[PDB]
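Participant: Encoded as structure tokens, here's the structure I'll be asking about.
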Amino acid sequence: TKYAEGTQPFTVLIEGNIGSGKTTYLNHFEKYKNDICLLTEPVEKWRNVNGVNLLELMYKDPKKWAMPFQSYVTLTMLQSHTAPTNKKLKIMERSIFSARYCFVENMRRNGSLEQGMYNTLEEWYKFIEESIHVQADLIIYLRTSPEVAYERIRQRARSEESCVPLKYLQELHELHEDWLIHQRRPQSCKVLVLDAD
Amino acid sequence: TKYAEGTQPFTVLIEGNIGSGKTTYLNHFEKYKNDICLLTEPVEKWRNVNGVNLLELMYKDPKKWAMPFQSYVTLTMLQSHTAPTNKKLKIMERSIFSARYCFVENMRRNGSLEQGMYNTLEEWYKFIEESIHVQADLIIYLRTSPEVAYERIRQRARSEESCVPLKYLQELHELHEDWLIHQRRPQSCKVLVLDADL
Ligand SMILES: Nc1nc2c(ncn2[C@H]2C[C@H](O)[C@@H](COP(=O)(O)OP(=O)(O)OP(=O)(O)O)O2)c(=O)[nH]1
Ligand SMILES: Nc1nc2c(ncn2[C@H]2C[C@H](O)[C@@H](COP(=O)(O)OP(=O)(O)OP(=O)(O)O)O2)c(=O)[nH]1
């Protein structure tokens, strides 16, 4: 009997690459703030962890900050997933699943996470499934190509993000495909694919 | 309500410095164990994480491995605290509180954990307090002098601990004192204090 079990409404998770328009898309729902639980834009927490910019330090030196940053991404997703609400509907930007299946996986391959770091995150993931309820009814995948995503990113112009390589966005693209289209990851609930170009 | 809430018996935590004799003390309880749930020797899980010796890496390279090590220390403590049992008593070696109030404190001070990593662990300690039930009814404190603790570390001769200086243990000792004697941390159920210099 997990933390947050039986407390959660029908839940939609908004997924897609960096710069796929996830926040923008959710913003359309803002006038319904009173009817829907909207948990958007988690980057803002990662940019300010009691005054520390974890997003910034992760980009500057990944072999040091990959793991603490991912640890914190996991915490914040867990806090949104299990956040309490009386509303009939919850919609979330991102989920614990993209952190696990896309980012963590990619940083393992790209070597930002050493084997030991990776195993830690993975045992934590096993324990979270066993102990904490993650409500998941529908994923909406804002599908984009890596070039489009790249362009949206540099226009938005986050100082932290100014050195993000297109290659990286292609690595991430693939993983979102493997997970959300080619059904290559263990997890499965309903997926709705939208084109966003 | 929290995970593991309602499912845990009266629970005792065995605390004290590195080398103070926690495992030894616990073995006195070994003939009883069909009636007592004994969760001993968590260092072993830290020495082999599907092959990886995190203890070794944390000692070889703290600025890089302190973070992921503490993160796994936390997990393994959570797995013990919330491990299910039908027995009327649980006795555990260490707890999540010594990692938070002794080791993490020290690693923050000696620079192994930068503010950002420390902030992250602290945020996690709060969410655990809200999500995960941690049963604690009694702590038994095996009080030693940092010098006896050192002798025992040397006699035991774990290869990971080969470079552990007396200063480290002095630092940790005063941290265990601030928590278990001066009560300068949150709760501490009751603390039974034991002289563990033979
Ligand atoms: N969600 C998530 N973001 C991560 C992770 N590791 C690094 N990041 C970074 C990549 C980005 O620089 C930043 C925000 O990425 P997201 O695509 O989650 O949010 P963003 O507002 O950029 O999405 P949007 O452009 O609104 O579709 O977080 C992770 O494990 N999970
Ligand atoms: N419990 C704990 N140990 C840590 C932490 N960070 C590093 N360590 C190291 C200190 C030691 O090298 C090793 C195990 O120390 P303990 O005092 O927990 O076990 P030990 O078997 O040395 O105690 P004992 O001799 O049985 O009283 O783990 C932490 O956050 N918590």
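Going by Swiss-Prot, the residues shown for chain B are 12-209, listed in order.
Positions of Cβ are set from backbone N, Cα and C atoms, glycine also.
Taken from Swiss-Prot, the feature ATP binding site covers B:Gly27, B:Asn28, B:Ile29, B:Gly30, B:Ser31, B:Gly32, B:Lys33, B:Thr34, B:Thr35. Annotation of the published mutagenesis B:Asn45 to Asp in Swiss-Prot: Reduces enzyme activity towards dA, dG, dT and dC about 5-fold; the original residue is retained in the structure shown. Here Swiss-Prot flags B:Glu52, B:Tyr70, B:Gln81, B:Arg105, B:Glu172 as substrate binding site. In Swiss-Prot, a published mutagenesis experiment is listed as B:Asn64 to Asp, annotated Reduces enzyme activity towards dT and dC about 500-fold. Reduces enzyme activity towards dG about 3900-fold. Reduces enzyme activity towards dA about 900-fold. As annotated by Swiss-Prot, active site, proton acceptor applies to B:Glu104, with the evidence given as sequence analysis.
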Participant: Do you know offhand how many angstrom separate B:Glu52 (substrate binding site) and B:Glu104 (active site, proton acceptor) by C-alpha?
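Facilitator: Checking the Cα atoms of B:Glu52 (substrate binding site) and B:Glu104 (active site, proton acceptor) gives a distance of 6 Å.
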Participant: Using a 10 Å radius around its CB, how many other CB atoms surround B:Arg105 (substrate binding site)?
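Facilitator: The answer is 23.
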Participant: Would you mind checking how many other C-beta atoms are within 10 angstroms of the C-beta on B:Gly27 (ATP binding site)?
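Facilitator: I get 25 for this one.
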Participant: List the Cα distance (Å, whole number) between B:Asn64 (mutagenesis position) and B:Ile29 (ATP binding site).
Facilitator: 18
Participant: Which recorded positions of B:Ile29, B:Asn45, B:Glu104, B:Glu172 contact ligand 2 in the sense of C-beta under 6 Å?
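Facilitator: With ligand 2 as the reference and 6 Å as the Cβ limit, the list reads B:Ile29, B:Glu172.
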Participant: Between C-alpha atoms, which of these recorded positions comes nearest to B:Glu104 (active site, proton acceptor): B:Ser31, B:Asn45, B:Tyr70, B:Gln81, B:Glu172?
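Facilitator: Looking at Cα distances from B:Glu104 (active site, proton acceptor), the smallest one goes to B:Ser31.
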Participant: Quick one: of B:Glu52, B:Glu104, B:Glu172, which of the recorded positions has the smallest count of other CB atoms within 10 A?
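Facilitator: Selected from the recorded positions B:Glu52, B:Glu104, B:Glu172 on minimum Cβ neighbours within 10 Å: B:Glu52.
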Participant: Between B:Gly27 (ATP binding site) and B:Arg105 (substrate binding site), how many Å separate their Cα atoms?
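Facilitator: One finds 8 Å between the Cα atoms of these residues.
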Participant: Out of the binding-site residues B:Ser31, B:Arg105, B:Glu172, give me the one sitting nearest to B:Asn45 (mutagenesis position) by CA distance.
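Facilitator: With Cα distances computed to B:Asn45 (mutagenesis position), the winner among B:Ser31, B:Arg105, B:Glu172 is B:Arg105.
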Participant: When DSSP is mapped onto helix/strand/coil, what comes out for B:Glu172 (substrate binding site)?
Facilitator: helix
Participant: If you run the three-state DSSP split on the residue listed as 'active site, proton acceptor', which class comes out?
Facilitator: strand
Participant: Going by DSSP, is B:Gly27 (ATP binding site) sitting in a helix, a strand, or coil?
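Facilitator: Looking at the DSSP assignment, B:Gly27 (ATP binding site) belongs to neither helix nor strand, so coil.
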Participant: Which are the residues of the chain, B:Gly27, B:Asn28, B:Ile29, B:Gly30, B:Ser31, B:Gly32, B:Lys33, B:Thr34, B:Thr35 excluded, whose CB is within 8 A of where the CB atoms of the ATP site average out, their centroid?
Facilitator: B:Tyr36, B:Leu153, B:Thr155, B:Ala160, B:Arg163, B:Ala207
Participant: Let me know the most crowded of the recorded positions, choosing from B:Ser31, B:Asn64 and counting other Cβ atoms within 10 Å.
Facilitator: B:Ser31
Participant: To the nearest whole angstrom, what is the C-alpha distance linking B:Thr35 (ATP binding site) and B:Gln81 (substrate binding site)?
Facilitator: 24
